[PDB]
Amino acid sequence: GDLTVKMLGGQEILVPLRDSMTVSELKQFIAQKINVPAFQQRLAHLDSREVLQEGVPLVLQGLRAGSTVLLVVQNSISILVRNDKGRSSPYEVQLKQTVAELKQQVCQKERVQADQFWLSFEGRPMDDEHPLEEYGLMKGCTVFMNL
Amino acid sequence: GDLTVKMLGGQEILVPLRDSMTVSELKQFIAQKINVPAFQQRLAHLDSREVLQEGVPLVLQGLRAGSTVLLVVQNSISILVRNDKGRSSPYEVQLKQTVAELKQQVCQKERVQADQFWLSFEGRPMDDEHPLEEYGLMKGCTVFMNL
Amino acid sequence: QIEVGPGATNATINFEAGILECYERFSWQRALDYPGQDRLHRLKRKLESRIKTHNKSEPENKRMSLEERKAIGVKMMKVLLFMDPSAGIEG
Amino acid sequence: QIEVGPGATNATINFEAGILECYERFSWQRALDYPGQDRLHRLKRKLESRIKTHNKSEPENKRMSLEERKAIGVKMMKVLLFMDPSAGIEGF
């Protein structure tokens, strides 16, 4: 078969999936064809509005030759936060998201509570309610954890 | 007591209402203060973001001396739609709200699904994607449920 | 610059139509300041001239007026604000 | 027009802050055309100057960067678009 992926600027990508193909695979195909990495891609059924499930073949989610999927691209950058022992660990973060949410990401990434540390950039403390753009993180920049 | 109605542009409107007045009485009050009719007003708590319940006095919904209420004005109107059994039922709608949500609205309002009936104005079938300004509805007029 | 394909002029028509409708809804709350109100009006005029010149070069089967472009404008605005395609439709 | 009072200037700063965030997100879809992309950047710069002139004549306890002004902007946009005050950060 063959499936159409539409985007808000009228692009339409024609991705052909046959067997048990997975939405991860879909995102990868479209990623190659549009130079936008699979994680920066949110996909949803055209009108069924249910955001598709990951590990499952698309052919279960009622996807078929002729169907249409909408792709919206969310932008984020990759950064590093480093821990008390000094090991940077990567993270994919959205600039509008809150710090709290990065803070909550570094919790379960490094198994700690979020009541314990500062979180600082350019040795500037980062307030849990503000968004990350406030502090101007860039690609591959490095945030600090302060117990 | 003293309650502040805050609108998007920073205006605040200090309705002194201790009482046990309902929300109709509040919308009426403010409607007198800023010349916007009760029907064109949506309201919610400032932090609870929940839109207030009509039947209940505002003293029950945890509004206190110095509370805060958000007021949004929507140039919309009021209308009747009447069902197969012949009983009319009031509905406030947005001119740009489309007949699709007016349909889904009378669904649970009445108690039926959406997939069965036309909906008509002046013996004109109404088309699901199209909005309501299309069909020139005025104050208080009447729409028909076509089984 | 960002590289855009064909149909970016059209989808920019629609996106800025919804931008206009946002303003309009805003100024109903007596919230649009005076330079911004005039920003609303310049936007509307410049948009309608863009809409007629654009619509002339499109099929009658896809030729839409300003007020119906503004409705797609809102539909693309809700997906942008909630970063969900699941907000385009009754969500 | 209308009946606009003081502090509509602050709310228009914020409103536009969200308009800009909207153009930004839009452009991520390689959907903002070239004149519109320059419209986005002109919006950003003239917004930043309006924000610094504004913040200086306000309390430092209510002096906000463009990037925090854009969070309020998106919030008032979601309440206008869904015509629900219940959409500021509770409606989805």
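The numbers used for chain D are those of Swiss-Prot, and the residues that appear cover 9-100, in sequence.
Note: Cβ is positioned from N, Cα and C throughout, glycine not excepted.
Feature list (source: Swiss-Prot):
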type	residues	note
MUTAGEN	D:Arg38 to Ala	Partial loss of dsRNA-binding and no effect on inhibition of IFN-beta promoter; when associated with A-33
MUTAGEN	D:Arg47 to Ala	Complete loss of dsRNA-binding and 40% loss of inhibition of IFN-beta promoter; when associated with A-50
MUTAGEN	D:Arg50 to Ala	Complete loss of dsRNA-binding and 40% loss of inhibition of IFN-beta promoter; when associated with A-47
MUTAGEN	D:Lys52 to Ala	Partial loss of dsRNA-binding and 15% loss of inhibition of IFN-beta promoter; when associated with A-53 and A-54
MUTAGEN	D:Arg53 to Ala	Partial loss of dsRNA-binding and 15% loss of inhibition of IFN-beta promoter; when associated with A-52 and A-54
MUTAGEN	D:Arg58 to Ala	Complete loss of dsRNA-binding and 20% loss of inhibition of IFN-beta promoter; when associated with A-60 and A-64
MUTAGEN	D:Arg77 to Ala	Complete loss of dsRNA-binding and inhibition of IFN-beta promoter; when associated with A-78
MUTAGEN	D:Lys83 to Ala	No effect on dsRNA-binding and 45% loss of inhibition of IFN-beta promoter; when associated with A-86
MUTAGEN	D:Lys86 to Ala	No effect on dsRNA-binding and 45% loss of inhibition of IFN-beta promoter; when associated with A-83
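Annotated features taken from Swiss-Prot, shown on the structure.
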residue	record	DSSP class
D:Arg38	mutagenesis position	coil
D:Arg47	mutagenesis position	helix
D:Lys52	mutagenesis position	helix
D:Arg58	mutagenesis position	helix
D:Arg77	mutagenesis position	helix
D:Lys83	mutagenesis position	helix
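Sequence-distant neighbours of D:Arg47 (mutagenesis position): residues of the same chain at least 6 apart with a C-beta under 8 Å from its C-beta are D:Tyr31. Around D:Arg58 (mutagenesis position), the same-chain residues at least 6 positions away in sequence with a Cβ under 8 Å from its Cβ are D:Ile21. Distance from the CA of D:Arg38 (mutagenesis position) to the CA of D:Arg77 (mutagenesis position) is 25 Å. Counting in whole angstrom, D:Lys83 (mutagenesis position) lies 19 from D:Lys52 (mutagenesis position) by their C-alpha atoms. Note: D:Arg38, taken in sequence order from the mutagenesis positions D:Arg38, D:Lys52, D:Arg58, D:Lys83, have a C-beta within a distance under 8 Å of a chain A C-beta. Cα-Cα distance from D:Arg53 (mutagenesis position) to D:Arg38 (mutagenesis position): 21 Å (rounded to the nearest whole number).
A gap of 21 Å separates the Cα atoms of D:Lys52 (mutagenesis position) and D:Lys86 (mutagenesis position).
Using a CB-CB cutoff of under 8 Å against chain C, the mutagenesis positions that qualify from D:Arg38, D:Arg50, D:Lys52, D:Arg53, D:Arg58, D:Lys86 are D:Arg38, D:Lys86. Separating the Cα atoms of D:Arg38 (mutagenesis position) and D:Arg50 (mutagenesis position) is a whole-number distance of 18 Å. Of all Cβ atoms in the protein chains displayed, 22 besides its own lie within 10 Å of the Cβ of D:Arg77 (mutagenesis position).
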